[PDB]
Amino acid sequence: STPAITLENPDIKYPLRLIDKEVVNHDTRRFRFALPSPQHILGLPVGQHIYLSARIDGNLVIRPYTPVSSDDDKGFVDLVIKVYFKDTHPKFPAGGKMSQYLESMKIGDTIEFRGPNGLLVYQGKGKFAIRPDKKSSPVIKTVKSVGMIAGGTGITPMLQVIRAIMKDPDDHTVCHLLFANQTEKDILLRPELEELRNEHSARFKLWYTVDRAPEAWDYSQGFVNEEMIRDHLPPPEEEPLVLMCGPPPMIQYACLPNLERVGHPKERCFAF
Ligand SMILES: Cc1cc2nc3c(=O)[nH]c(=O)nc-3n(C[C@H](O)[C@H](O)[C@H](O)COP(=O)(O)OP(=O)(O)OC[C@H]3O[C@@H](n4cnc5c(N)ncnc54)[C@H](O)[C@@H]3O)c2cc1C
């Protein structure tokens with residue numbers, strides 16, 4: 001038998017009840033929501049995400065999230081969230097709408113989930129099914145390695161794929177992650193990533209860059225650039241799939257031009 005799924009229809013919103021909130025650090029949370037029963041699973045294919053939607057101060061706000069739970073978890077879904085507080089970053093004085101709304105929720109409040117969504121699904125053993133658009137059929141391709149470039153909150157789509165690969169001992173796909181952040185303190189999910197490196201270093205390569213570095217720093221400083229892509233992603237000769245998720249100036253200026261300078265086919269670099 002298989003467990004009942006929560007996300008039965010992508011066109012339906014499912015209000016899920018908040019049952020636990022962990023303060024991971026000053027501006028990081030883990031939110032656990034109950035599924036419809038303790039025996040349900042979410043029903044989120046690897047590669048896909050959900051949306052949260054809410055009326056936030058009277059206006060509709062919809063944002064995508066990739067849980068840190070998986071379909072192996074029964075009864076709950078966990079989201080790790082970076083809270084963007086107002087009056088902290090000079091370019092974003094209002095902070096972030098959905099992340100501050102999540103931070104204001106009380107235990108027992110509900111929020112609407114919808115899914116699954118996304119043009120990419122990982123079918124296992126190196127094989128990705130990628131739609132060019134919703135309204136189009138998925139181009140499958142079995143790669144030997146995956147280059148992953150995440151910035152900030154773009155880590156969770158990568159982590160979901162990395163974990164799905166690592167937990168299959170017969171999946172020989174090698175993942176190379178280059179993870180960019182504003183500062184060391186702002187990095188999400190560092191213990192989780194380092195546990196994966198500890199356990200799976202032959203299939204999982206991990207590197208960080210930070211816009212500005214701490215005094216004691218073992219990794220890179222600056223935006224993603226050509227040299228970092230040469231040093232920390234598989235070479236284009238090996239035809240890796242390249243996955244990206246990060247802010248717009250990062251993808252547009254740091255990632256795509258430099259993936260091209262190295263020789264990866266730009267038009268095949270997938271952005272979540
Ligand atoms: C597939 C996918 C999966 C994702 N999964 C996750 C996830 O698991 N967890 C998660 O936290 N997010 C995730 N995100 C990002 C998420 O969709 C939102 O972008 C994020 O929650 C911020 O939304 P917001 O409404 O709070 O901010 P908005 O109101 O949309 O703010 C716009 C932008 O302003 C910037 N900003 C605002 N305030 C600050 C500040 N103080 N400091 C720095 N920058 C600031 C941020 O870059 C922010 O994205 C994911 C995105 C994608 C595409």
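All residue numbers here begin at 1 and follow the chain in the order shown.
Positions of Cβ are set from backbone N, Cα and C atoms, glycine also.
Per Swiss-Prot, these features apply:
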type    : residues                                                              : note
BINDING : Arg63, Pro64, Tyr65, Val80, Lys82, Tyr84, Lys97, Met98, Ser99, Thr156 : FAD binding site
MUTAGEN : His49 to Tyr                                                          : Similar properties to wild-type
MUTAGEN : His49 to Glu                                                          : Increase and decrease in Km values for Fe(II)-[cytochrome b5 and NADH respectively
MUTAGEN : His49 to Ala                                                          : Similar properties to wild-type
MUTAGEN : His49 to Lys                                                          : Decrease and increase in Km values for Fe(II)-[cytochrome b5 and NADH respectively
MUTAGEN : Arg63 to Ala or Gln                                                   : Increased Km values for NADH and increased dissociation constant for NAD(+)
MUTAGEN : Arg63 to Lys                                                          : Km values for NADH and Fe(II)-[cytochrome b5 similar to that of wild-type
MUTAGEN : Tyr65 to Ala or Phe                                                   : Protein destabilized, release of FAD accelerated, and kcat values decreased
MUTAGEN : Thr66 to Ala                                                          : Similar properties to wild-type
MUTAGEN : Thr66 to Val                                                          : 10% of wild-type kcat values
MUTAGEN : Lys97 to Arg                                                          : Little effect on absorption or CD spectra
MUTAGEN : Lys97 to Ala                                                          : Little effect on absorption or CD spectra
MUTAGEN : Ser99 to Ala or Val                                                   : Increased Km values for NADH and increased dissociation constant for NAD(+)
MUTAGEN : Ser99 to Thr                                                          : Km values for NADH and Fe(II)-[cytochrome b5 similar to that of wild-type
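Working note on the recorded positions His49, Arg63, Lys82, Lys97: by count of other C-beta atoms within 10 Å of each C-beta, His49 ranks first. Minimal Cβ crowding within 10 Å, among the mutagenesis positions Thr66, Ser99, is found at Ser99. Using Cα positions, the member of the mutagenesis positions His49, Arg63, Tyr65, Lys97, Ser99 nearest to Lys82 (FAD binding site) is identified as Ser99.
Around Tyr65 (mutagenesis position), the same-chain residues six or more apart in sequence whose CB sits under 8 Å from its CB are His49, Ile50, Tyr51, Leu52, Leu79, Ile81, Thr156, listed in sequence order.
Largest Cα-Cα distance over the residues recorded as binding FAD, namely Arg63, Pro64, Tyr65, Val80, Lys82, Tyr84, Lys97, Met98, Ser99, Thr156, equals 19 Å.
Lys97 (mutagenesis position) sits 9 Å from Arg63 (mutagenesis position), taking the CA atoms of both as reference points. A straight line from the CA of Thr66 (mutagenesis position) to the CA of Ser99 (mutagenesis position) spans 14 Å. Secondary structure from DSSP puts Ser99 (mutagenesis position) in a helix. Mapped onto three states, the DSSP output places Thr66 (mutagenesis position) in coil.
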